[PDB]
Amino acid sequence: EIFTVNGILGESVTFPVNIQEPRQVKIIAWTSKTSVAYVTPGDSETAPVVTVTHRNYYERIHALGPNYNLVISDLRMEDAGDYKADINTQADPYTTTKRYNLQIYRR
Amino acid sequence: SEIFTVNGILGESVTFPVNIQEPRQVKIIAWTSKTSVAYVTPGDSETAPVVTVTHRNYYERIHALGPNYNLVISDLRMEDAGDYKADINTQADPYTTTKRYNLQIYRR
């Protein structure tokens, strides 16, 4: 269940979320050692809107549509560790949680 | 700083001291525990801030207080117990400050 993702220092990495087409997302909350960001639905082609909630992450968090895949860019060694998405949707279970372990490599 | 301990009674309310002593500089506060908890942002214009709860465990049970941004978790549960963290994002340096709490819950 804890999915391992590897990223390269100074580059970008994608966290697989892949929200399917019957599910409707209300808000996804991302956390690590600090809160990271909240992601909310975009539009026709506005991609999901991302609100960053710790200064360590400002300008480094992007979200992809329609999957709601998270991209963190300009990776730092300090980004490594456990991440959690609490995915909130209109219908039940209402909240589903996904776990990730990011490891960072200077290459 | 230090972890701050707050005690609460099952079924009741507990208040987390935030004591923002310069409110209108607050952009967003992100509360987490074992799970996500809520975001709190400025009211359009008000005393009072707006809560968006971000996990169903805490649905309808999070309130914030103007003007200090103190947090209330109402209808308390035993699962509510443990370490809480607020990432307070404001308009000027350090831009993010973090407060740590320990919520002890007791029987009704």
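We number chain A the way Swiss-Prot does; in order, the residues shown are 25-131.
If you check the header, you will see the structure was determined by X-ray crystallography, 2.0 Å.
Backbone N, Cα and C define each Cβ position, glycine as well.
Among the features that Swiss-Prot reports, domain 'Ig-like V-type' is placed at A:26-129.
All chains included, 25 other C-beta atoms sit within 10 angstroms of the C-beta of A:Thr55 (mutagenesis position). For the mutagenesis result A:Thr55 to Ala, the note given in Swiss-Prot is Loss of dimerization.
Here the residue is the original one, while Swiss-Prot reports the published mutagenesis A:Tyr62 to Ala with the comment No effect. Taken residue by residue with DSSP, A:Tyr62 (mutagenesis position) is part of a strand.
According to Swiss-Prot, the mutagenesis experiment A:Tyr62 to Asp carries the following note: Loss of dimerization. Summarising the environment of A:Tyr62 (mutagenesis position), the number of other Cβ atoms within 10 Å of its Cβ, over all protein chains shown, is 26.
Here the residue is the original one, while Swiss-Prot reports the published mutagenesis A:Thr77 to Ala with the comment Loss of dimerization. For the recorded site, A:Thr77 (mutagenesis position), the DSSP three-state label reads coil.
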Cα-Cα, whole number of Å: A:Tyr62 (mutagenesis position) versus A:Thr55 (mutagenesis position)? 9
